[PDB]
Protein chains: 2
Amino acid sequence: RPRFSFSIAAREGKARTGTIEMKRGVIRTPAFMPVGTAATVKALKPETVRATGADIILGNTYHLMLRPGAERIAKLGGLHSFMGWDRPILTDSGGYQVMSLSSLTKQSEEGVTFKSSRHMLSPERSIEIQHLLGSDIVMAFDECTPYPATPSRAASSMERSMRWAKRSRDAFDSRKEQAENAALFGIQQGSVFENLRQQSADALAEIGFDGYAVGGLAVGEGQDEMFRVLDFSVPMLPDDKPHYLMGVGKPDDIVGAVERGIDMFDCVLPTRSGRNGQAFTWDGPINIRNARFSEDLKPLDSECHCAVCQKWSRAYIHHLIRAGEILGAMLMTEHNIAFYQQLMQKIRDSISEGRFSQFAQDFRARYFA
Amino acid sequence: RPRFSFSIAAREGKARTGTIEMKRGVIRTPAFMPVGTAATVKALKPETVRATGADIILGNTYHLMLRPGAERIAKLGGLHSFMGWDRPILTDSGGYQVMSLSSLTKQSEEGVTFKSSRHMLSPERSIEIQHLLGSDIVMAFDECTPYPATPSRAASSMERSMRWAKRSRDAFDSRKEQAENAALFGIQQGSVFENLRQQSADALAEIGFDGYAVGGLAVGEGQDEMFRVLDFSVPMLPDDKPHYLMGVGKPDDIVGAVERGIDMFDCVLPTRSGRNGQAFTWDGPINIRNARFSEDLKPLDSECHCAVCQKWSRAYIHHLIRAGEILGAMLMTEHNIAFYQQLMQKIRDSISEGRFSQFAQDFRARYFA
Ligand SMILES: Nc1nc2cc3nc(NCCc4ccccc4)[nH]c3cc2c(=O)[nH]1
Ligand SMILES: Nc1nc2cc3nc(NCCc4ccccc4)[nH]c3cc2c(=O)[nH]1
Ligand SMILES: [Cl-]
Ligand SMILES: [Cl-]
Ligand SMILES: [Zn+2]
Ligand SMILES: [Zn+2]
């Protein structure tokens, strides 16, 4: 098995489908990564995550460095062994979460100091933490520019991120075992500004990465604006490497992003909203807590192939979620993650068959009916 | 498959091992029933409950009549279909839970009126609710005498329970489909008083039941007293029918109760304490939240055959429970229920082999070391 090999099997417009081969497994693209922030995809055993179709999951440098700790996880055998997921794991670098979740932060050229306990993150420390975790796809340490931002503020922020991208590249390359067994992705910044996105793409390509994330989106800009930025931003990235849209998103966001050349996604929506009673269906989301479901014997979704829809009724799941029962969170989450994976499968198949445009149209007409 | 057939395969002293054959499955005795009060064994899919070795689970008339409702469950196809457990279910009659959980209660010869919403329970209504649920083993509607009680108060209480036992018998027998497909257990009362326990046993035997529960224990009396009462109470029950000790208990309680002739048990301890961080092991319970487990790579128990102990470390489960993660509750609960089932299996095998006395001694020496 290779360290990292991306092959594009088919295209339709800007959309691509293919595979990333890595030592711990193959990732089918476009891919959705369930989020496992605290070394667990919430309410699911890893075997269940796999059974839904997931090829890779996401972990977080920020959360794990605090609890249970990076050195501790390494001492225990690495993140894969610790949580019982033996397939690829992508870890975010901490750059977004530190600014989102920390009470106090101090930003400088060196990195970010923060209070959880006082800690520091820098390109070097982030790469080392991800090494200790045993991440298969390592993200460069970046700065997610707040939205909105003035052109000048976006520029200075993006430029720092690019300097941090080079430092990330160097730290990764200095660690032989990491460079031989893992991959490193760069993160494009530049807010909503075309010239800055271009400068960022140029800087990242000059350094060279295994894949390229579009950072700084899904930060409150809304779908229209996100799509507008993707329209010009994705073509700036190297065509022959994967394109990863961080933190996206709703099913319609995913479809539109694939139409614009994105290959990889992660989002807490299916897990979090599952726990909250929202189930995804081909006819749009439903809230299972609604009284209309109290005696509904149909499964959550009429076409869904998941184990939950094969066995339990809306009425039962309605009862569980109303009662605050853990099994309710389990079943809703398994269904939602399975729904997301089936969406990705339909996307892959339709691109492979040259009918993705029709799929996107059919999907939207029904989902938003 | 027969409606209800109890066969005793082996004995040692007062202990027995055997089988109850019912239409939905065989129950190996002595048996432990996981508790599924809200139509779910908390944090476990039914397939997982079965994988641990459970032959039968317990449901509750009181909880289900309130939420989601007995007529509703019947309309949806019955409790088995609703929750996805196709094997036997025993339902308590509501007599204990109504007095334990209701804010206001009014007791009379007719039954008990209570506030959850105002509701009523009587022998007739209880049997009908259990019919609507589709219970395989139906409990008579009784009164659990508070502890301590004066001899006279215990007597009047037990006598009412016996009148209610006859009414339960008659209501059950009047419902052809229930009488043909389910079994009915009577419940012995009489507090801690030998003469009252005898009068209760005589009354129940005169009426005739498929099995006999020892009621009115595990109500704060402590193990020494519970064992003292079991010493004289169990021999009063018909030898050729199952003996069910309601609400018991800790592993040592179960072993001692089997030594005294009990065949069936139910308790929330393995599930509830699992969620709270207590794991059962052959060397006694441990609290997985304790810092001493933070880097412990051993499984919860060194001998346990469960899926949790085959895959995950104490260190990981410690992290999950500390983090408030749902997977922590899932794994702890699966292990604890599996532990209880392995205890029952060891009990059955040792009685079968005529070495139960030695097992009880060995178990206690190690568990309490
Ligand atoms: N390193 C790095 N990580 C990121 C994570 C993100 N996540 C998002 N969006 C998440 C939005 C969101 C929040 C709650 C529920 C659903 C979706 N945007 C993000 C941007 C970045 C980024 O620029 N750099
Ligand atoms: N119908 C009926 N049901 C009962 C349920 C019981 N449950 C118990 N004990 C439970 C004690 C308990 C409580 C919390 C955690 C563990 C154990 N004693 C019980 C007695 C009766 C009884 O006499 N009649
Ligand atoms: Cl989540
Ligand atoms: Cl429980
Ligand atoms: Zn489903
Ligand atoms: Zn175990």
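Since chain B takes its numbers from Swiss-Prot, the residues it shows come out as 11-126, 131-383.
Method reported for this entry: X-ray crystallography, 1.4 Å.
Every residue, even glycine, has its Cβ placed from backbone N, Cα and C.
What Swiss-Prot lists as active site, proton acceptor is B:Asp102. B:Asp102 (active site, proton acceptor) falls within a strand when secondary structure is assigned with DSSP.
Summarising the annotation, Swiss-Prot assigns substrate binding site to B:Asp102, B:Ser103, B:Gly104, B:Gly105, B:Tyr106, B:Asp156, B:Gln203, B:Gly230.
In Swiss-Prot, a mutagenesis experiment is listed as B:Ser103 to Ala, annotated with the note Strongly reduces activity.
Mutagenesis annotation in Swiss-Prot: B:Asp156 to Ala, described as Abolishes catalytic activity; the structure shown retains the original residue. DSSP assigns B:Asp156 (mutagenesis position) to coil in the three-state reduction, outside any helix or strand.
Note on B:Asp280 (mutagenesis position): other Cβ atoms within 10 Å of its Cβ, all shown chains, come to 22. The note that Swiss-Prot attaches to the published mutagenesis B:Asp280 to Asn is: Abolishes catalytic activity.
Feature annotation from Swiss-Prot assigns active site, nucleophile to B:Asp280. DSSP classifies B:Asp280 (mutagenesis position) as strand under the three-state reduction.
For the recorded site, B:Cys320 (Zn(2+) binding site), the DSSP three-state label reads coil. As annotated by Swiss-Prot, Zn(2+) binding site applies to B:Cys318, B:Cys320, B:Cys323, B:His349, with the evidence given as experimental evidence.
Only B:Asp156, from the recorded positions B:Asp156, B:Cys320, B:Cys323, place their Cα within 10 Å of the Cα belonging to B:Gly105 (substrate binding site). Within the set of recorded positions B:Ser103, B:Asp156, B:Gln203, B:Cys318, B:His349, the entry lying nearest in space to B:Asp280 (mutagenesis position) is B:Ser103 (CA atoms). If you compare Cα positions, B:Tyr106 (substrate binding site) sits closest to B:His349 out of the binding-site residues B:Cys320, B:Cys323, B:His349. Rounded to a whole value, the Cα-Cα separation of B:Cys318 (Zn(2+) binding site) and B:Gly104 (substrate binding site) is 35 Å. In this structure, B:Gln203 (substrate binding site) belongs to neither helix nor strand by DSSP; it is coil. The 6 Å Cβ screen around ligand 6 retains B:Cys318, B:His349 from the recorded positions B:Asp102, B:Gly104, B:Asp280, B:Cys318, B:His349, ordered by sequence position. Sequence-ordered, the extra residues of this chain that approach the substrate site, with Cβ no more than 8 Å from the Cβ center of B:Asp102, B:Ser103, B:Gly104, B:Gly105, B:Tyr106, B:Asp156, B:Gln203, B:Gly230, are B:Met153, B:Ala154, B:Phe155, B:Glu157, B:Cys158, B:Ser175, B:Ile201, B:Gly229, B:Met260. Taking a Cβ cut-off of under 6 Å from any atom of ligand 2, the recorded positions B:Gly105, B:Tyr106, B:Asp156, B:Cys318, B:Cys323 reduce to B:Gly105, B:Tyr106, B:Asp156.
Neighbour counts were taken at the CB atom with a 10 A radius for the recorded positions B:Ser103, B:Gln203; the maximum falls on B:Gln203.
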